[PDB]
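*Asks:* The following block contains the structure, expressed as structure tokens.
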There are 2 protein chains.
Amino acid sequence: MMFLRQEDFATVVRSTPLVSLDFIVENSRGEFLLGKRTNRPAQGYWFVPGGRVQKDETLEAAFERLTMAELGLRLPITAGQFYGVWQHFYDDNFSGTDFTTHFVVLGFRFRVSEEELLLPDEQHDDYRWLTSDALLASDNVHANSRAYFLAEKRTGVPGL
Amino acid sequence: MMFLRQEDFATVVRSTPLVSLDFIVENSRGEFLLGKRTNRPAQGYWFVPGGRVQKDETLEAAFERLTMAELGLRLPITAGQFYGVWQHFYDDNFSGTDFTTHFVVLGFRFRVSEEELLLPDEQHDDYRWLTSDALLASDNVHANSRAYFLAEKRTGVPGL
Ligand SMILES: Nc1nc2c(ncn2[C@@H]2O[C@H](COP(=O)(O)OP(=O)(O)O[C@H]3O[C@H](CO)[C@@H](O)[C@H](O)[C@@H]3O)[C@@H](O)[C@H]2O)c(=O)[nH]1
Ligand SMILES: Nc1nc2c(ncn2[C@@H]2O[C@H](COP(=O)(O)OP(=O)(O)O[C@H]3O[C@H](CO)[C@@H](O)[C@H](O)[C@@H]3O)[C@@H](O)[C@H]2O)c(=O)[nH]1
Ligand SMILES: [Mg+2]
Ligand SMILES: [Mg+2]
């Protein structure tokens, strides 16, 4: 694996696509999990949870590390239903406005129980649950997350 | 459309997974295209054709660029049957032995006329058409390419 220093990470984001896993998480009430992005890229929006795959890390191992990191619950890849290969492009990057961010994204859908998500207490306001219709009505949910809930957008996604 | 300088590419390959498209290409005799690997990594092995997605390049555009560059035939993504998300790990890299190479791979299956491809004299023996039964028996052919034709390896692949 490899967590890069700020300088190396800058070069990578500037030079090449990142790969990420996105979690479309449903609770027992048919609502979907959303987290807020306070930093760049694309600060000021709500996103489904997810994260980046590191150098020499398998998808299987990334799924377990990322579900634990993002949701407070370690899940195996077999728990998620694969939901297509998506692409996320952003004007900015974690460090500012000098270059763009590009993700190639593997989506996964699965159900959890709200109780089992063990996150730090002070982070509980960083998340909210919305039904599909409500999340599609919100001004605040980024297009890259709205996309998972629009039939129009599913068209031509490899794996769907 | 971002081809990297040697130094930037070295940093990327060292630091992060690459994204590539692989082409499982069948002729009318049910044979599959394999190309000899002339440089590092995994030099001397035979692989199905393919190539990496560049920064800010859509999967759609990469597919057209790469089918032309690899096969001499420009094809749109819609011409390909998506064939899962695979993972390729090599001990060496394009520049030597200092670090590993990691691909996250989108496989695509399709049928062509052997006639229409841009390929050199058979005498050079830098490309071969082999049946699945032949290539599976050939230690010659890299594990990452034999995998596409193995049922056991198909299991657990997202999109398959
Ligand atoms: N220094 C350093 N920072 C990193 C590294 N990897 C990630 N980071 C930073 O650490 C934070 C946590 O990132 P992840 O959870 O791994 O990825 P992400 O950036 O949240 O990506 C997710 O959100 C995007 C929407 O904002 C999605 O587009 C993407 O698909 C994914 O869900 C992010 O700010 C990221 O920029 C690294 O190797 N080195
Ligand atoms: N300097 C530089 N070199 C590059 C860059 N992108 C690719 N290359 C190099 O140019 C050659 C062709 O690259 P691609 O055709 O894009 O990728 P590939 O290395 O052929 O990858 C294919 O083969 C692998 C097995 O060897 C497969 O694992 C992979 O999925 C794919 O089929 C390779 O030697 C690669 O190192 C770049 O941005 N900058
Ligand atoms: Mg994250
Ligand atoms: Mg190639």
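First residue shown is number 1, and so on along the chain.
Every residue gets a Cβ built from N, Cα and C, even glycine.
Pulled these from Swiss-Prot:
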type	residues	note
BINDING	B:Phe3, B:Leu4, B:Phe9, B:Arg37	substrate binding site
MUTAGEN	B:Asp22 to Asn (Swiss-Prot position 21)	Increases Km for GDP-mannose 9-fold. Reduces activity 400-fold
MUTAGEN	B:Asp22 to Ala (Swiss-Prot position 21)	Increases Km for GDP-mannose 5-fold. Reduces activity 120-fold
MUTAGEN	B:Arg37 to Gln (Swiss-Prot position 36)	Increases Km for GDP-mannose 9-fold. Reduces activity 24-fold
BINDING	B:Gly50, B:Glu70, B:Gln123	Mg(2+) binding site
MUTAGEN	B:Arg52 to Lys (Swiss-Prot position 51)	Increases Km for GDP-mannose 40-fold. Reduces activity 10-fold
MUTAGEN	B:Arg52 to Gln (Swiss-Prot position 51)	Increases Km for GDP-mannose 40-fold. Reduces activity 300-fold
MUTAGEN	B:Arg65 to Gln (Swiss-Prot position 64)	Increases Km for GDP-mannose 80-fold. Reduces activity 24-fold
MUTAGEN	B:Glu70 to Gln (Swiss-Prot position 69)	Increases Km for GDP-mannose 10-fold. Increases Km for magnesium 40-fold. Reduces activity 150-fold
MUTAGEN	B:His88 to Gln (Swiss-Prot position 87)	Increases Km for GDP-mannose 4-fold. Reduces activity 200-fold
MUTAGEN	B:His102 to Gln (Swiss-Prot position 101)	Increases Km for GDP-mannose 14-fold. Reduces activity 7-fold
MUTAGEN	B:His124 to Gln (Swiss-Prot position 123)	Increases Km for GDP-mannose 5-fold. Reduces activity 2000-fold
*Asks:* Please identify which of B:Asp22, B:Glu70 has the densest Cβ environment, defined as other Cβ atoms within 10 Å, among these mutagenesis positions.
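*Replies:* Answer by Cβ density within 10 Å: B:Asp22.
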*Asks:* For the recorded positions B:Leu4, B:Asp22, B:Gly50, B:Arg65, B:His88, return the ones with C-beta distance to chain A below 8 angstroms, or 'none'.
*Replies:* B:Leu4
*Asks:* Quick test of your reading of the structure: among the recorded positions B:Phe9, B:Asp22, B:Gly50, B:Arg52, B:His88, B:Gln123, whose CB sits under 6 A from ligand 2?
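*Replies:* If the test is a Cβ under 6 Å from any atom of ligand 2, the answer is B:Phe9, B:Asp22, B:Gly50, B:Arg52, B:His88.
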*Asks:* Going by DSSP, is B:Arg52 (mutagenesis position) part of a helix, a strand, or coil?
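*Replies:* Reduced to three states, the DSSP call for B:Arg52 (mutagenesis position) is strand.
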*Asks:* Roughly how many Å lie between the Cα atoms of B:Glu70 (mutagenesis position) and B:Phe3 (substrate binding site), rounded to a whole value?
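*Replies:* Roughly 16 Å, rounded to the nearest whole number.
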*Asks:* Through the lens of DSSP with three states only, how would you label B:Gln123 (Mg(2+) binding site)?
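*Replies:* B:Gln123 (Mg(2+) binding site) sits in a helix per DSSP.
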*Asks:* Hey, what's the Cβ neighbour count for B:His124 (mutagenesis position) at 10 Å?
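*Replies:* Other Cβ atoms found within 10 Å: 9.
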*Asks:* In angstrom units, rounded to an integer, how far apart are the Cα atoms of B:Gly50 (Mg(2+) binding site) and B:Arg65 (mutagenesis position)?
*Replies:* 11
*Asks:* Among B:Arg52, B:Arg65, B:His88, all listed as mutagenesis positions, which has the most CB atoms within 10 Å of its CB?
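*Replies:* When each Cβ's neighbours within 10 Å are tallied, B:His88 leads.
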*Asks:* I need the CA-to-CA distance for B:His88 (mutagenesis position) versus B:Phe9 (substrate binding site), whole Å please.
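*Replies:* If we compare the Cα positions of B:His88 (mutagenesis position) and B:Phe9 (substrate binding site), the gap is 18 Å.
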*Asks:* Using DSSP and three states only, what is B:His102 (mutagenesis position)?
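*Replies:* B:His102 (mutagenesis position) sits in a strand per DSSP.
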